[PDB]
Every structure is written in C-alpha cells, then in structure tokens.
Amino acid sequence: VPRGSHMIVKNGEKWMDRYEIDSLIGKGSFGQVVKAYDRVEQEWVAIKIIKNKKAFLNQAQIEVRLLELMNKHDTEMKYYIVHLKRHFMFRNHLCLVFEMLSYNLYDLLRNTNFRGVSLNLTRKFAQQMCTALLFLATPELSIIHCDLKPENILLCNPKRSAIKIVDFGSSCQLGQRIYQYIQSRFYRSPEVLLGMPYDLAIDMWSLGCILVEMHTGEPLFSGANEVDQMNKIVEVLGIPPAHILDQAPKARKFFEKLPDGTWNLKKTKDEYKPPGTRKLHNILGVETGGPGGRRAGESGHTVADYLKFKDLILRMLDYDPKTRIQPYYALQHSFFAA
Ligand SMILES: O=c1[nH]cnc2n[nH]c(-c3ccccc3)c12
C-alpha cells in the first residue's frame, strides 16, 4: 500500500489496455490531470486522478453527481459545461475521464502579454458564460460553481472562441453551506466576504470581474487578503448599502457604523483611493480609446459599445444579490443585441 496520497503515473504507460498516458496537464490540491489517448474511442481525453484522501474523494463524488445530473438535460446549453465521459477506480484512485479541451482564459491573456483580448471576443466569452449560468440556474440543477476564474474557463479549440466551464469540485446546490471559505479571492463576491447567505448570484459577480480582466489584461480587484479585497471593491463601487451592512455578520471586519447609523471604512492599524472614485468608466477607457488607449483606431470598440459593456458589468457587480442581474436578463442586454 503506497504511503503518499498521489498516484504514480509514468508518461508513455498504458492503463487497462486502453488509455495511453501522454503527459501531465496540471497538478492541484485534488490530485492531478493527465492527457491520454483512449485507443478504444480513438480520441484524446483529460483524466482527472483524485488523491487517495477522504476530503478530495468527497469533493470528487459531488463533482461526479453534479456532472451526471447536468448530462441528463436535452438543452444545447449543457455543452458550455465540460463533458464527463466516464469514471472508474484504478490503482485505488477515483479517475474522472473528461473530453480533451485547449488552454484556459488565463493562458489566452498571457499570450496577449496581459494587454487583453478585443471587445468582440469578450462579448463572445460573455454570451457563452451567461448561457452556462442560465443552464446551472435550471431549478432541478440550481448549481453554484463557486470557483469561477479565468483558469476554470477553457477554449474547446485554440483557433476558436467556443468555451467550456471546468472543475465543479468546490460546487454546491442552492441553500447548501459546505466549505468555510469559497470562491477564489480576486473573484469573491461581497456577500461571501461579509459572511452573508449566498446563492447563484455569487457566480454572476465572478463573471463580472472575469470579463473586465479579459478586456483589460489585469484583475479588477487584486486583493492580497480579504481586507485588501474588500477595500479594492470599495475603491470602484463605494461603501455597500446600509441595508446589507446592517445584516452582515462580518461587516465590522471591514467597516464601522458611525453614531448617525452611516457606514465608513474601518480605521487601519497605521492608502486606498477614496470610495467610489476608481470609476469603471475610466478602467475600461469608455471615452479614451479603451484600456490604456490601445483600442482607438480599431473597429468594434466605439464609445456606444463600451457604454453597453460598462452598463452590463455594473449590473453584474451590484452589491445587492437580490437585484444583481440574473443570466436570463443578462442574455437580453443590448451588449448582445450587437
Ligand atoms: O484541465 C484540463 N485541461 C484540458 N482539457 C481538460 N478537460 N477537462 C479538464 C478538467 C476537467 C475538470 C477539472 C479540471 C480540468 C481539462
């Protein structure tokens, strides 16, 4: 019986006279992902190998149950989600066999040298992601992904704009509270930072952040810790509304209630732009040729196009999760008309 939790995997070895192991795609907390040729189906697959560890095996059983639930739906909307082909036990590890995809949206940004992709490509990513979220919001699914980030959104083909969401290892269904901290820090919703109840809206918050990063090349809110994260949100969006902070268990981590009942930033031990003064209008360069002026003298980047982009993002970054734009209504936004 092996001492480590990981599976030993030798490039070039062949599993069950079927999977020819090519190379390591990625490592993580969960275990590893390998590129393999399925000699039976004559196609590439990505094999996700789960650590022989109770917590990761539990997360992977949740991922299997949610992916298999999604598979039973007829709608074409399900093809924005990575397809789990099959799962088995091999050498005492749970192995998930997925369709092989191309590189993630972070890799794509790195290929631009973090200058961002065009508004037209951003629009195509946005429409596919809102469609994916509409699918997850189907009542019989009600799935919160809980870890949307550029690294979890993969191109199907390196030449094309088609994308798929991966990694439902941290996911839950509406009304569940399983893990103490959720969402990747840069993409973490205000309701999660505040310890308030969360629903499918946290995913629309993450999507708002992601789409700005895809067009500018840089994370909108790049916090080094939760206090820094909330302070960077506040630079762009202002102090959250009183009706939220009055109900937030962790309001006093970030904010203080003054004698007149109004909320301010908490005094530091002893730096940020004043609240609401880092305008998304200027981050996007609506009137000034896009990010760093680099999109003036290109087409598909008009002031009119930027205003529609800005208006949709600010609906996704609503502090109030009951009024934040829902996928069903995001898809009807004029940003998608053209
Ligand atoms: O990481 C991955 N790289 C390339 N193709 C992939 N297909 N599915 C995955 C994957 C699926 C679930 C969780 C993590 C990665 C891939």
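The chain as shown is numbered from 1 upward.
The header says X-ray crystallography, 2.1 Å.
Just so you know, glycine gets a Cβ as well, placed from its N, Cα and C.
As recorded in Swiss-Prot, the features of this protein are as follows:
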{"type": "ACT_SITE", "residues": "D147", "note": "active site, proton acceptor"}
{"type": "BINDING", "residues": "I25, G26, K27, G28, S29, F30, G31, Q32, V33, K48, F98, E99, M100, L101", "note": "ATP binding site"}
{"type": "MUTAGEN", "residues": "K48 to R (Swiss-Prot position 188)", "note": "Abolished protein kinase activity"}
{"type": "MUTAGEN", "residues": "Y181 to F (Swiss-Prot position 321)", "note": "Mildly reduces kinase activity. Does not abolish autophosphorylation on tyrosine residues"}
Across the 3 residues that the deposited model omits, what is the distance in Å between the Cα of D270 and that of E271? 10
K48, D147, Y181 screened against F98 (ATP binding site), Cα within 10 Å - retained recorded positions: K48
Excluding near sequence neighbours, so keeping only residues 6 or more apart in the same chain, what lies with its CB under 8 A of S29 (ATP binding site)? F56
Using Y181 (mutagenesis position) as the reference point, find which of the binding-site residues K27, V33, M100 has the shortest Cα-to-Cα distance to it. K27
Out of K27, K48, the listed recorded positions, fewest other Cβ atoms within 10 Å surround the Cβ of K27
Three states by DSSP: which one describes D147 (active site, proton acceptor)? coil
Checking the recorded positions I25, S29, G31, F98, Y181: which ones have Cβ within under 6 Å of ligand 1? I25, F98
Which binding-site residues sit within 10 Å of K48 (mutagenesis position) - Cα, from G31, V33, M100: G31, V33
The residue listed as 'active site, proton acceptor' versus binding-site residues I25, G31, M100 - nearest by Cα: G31
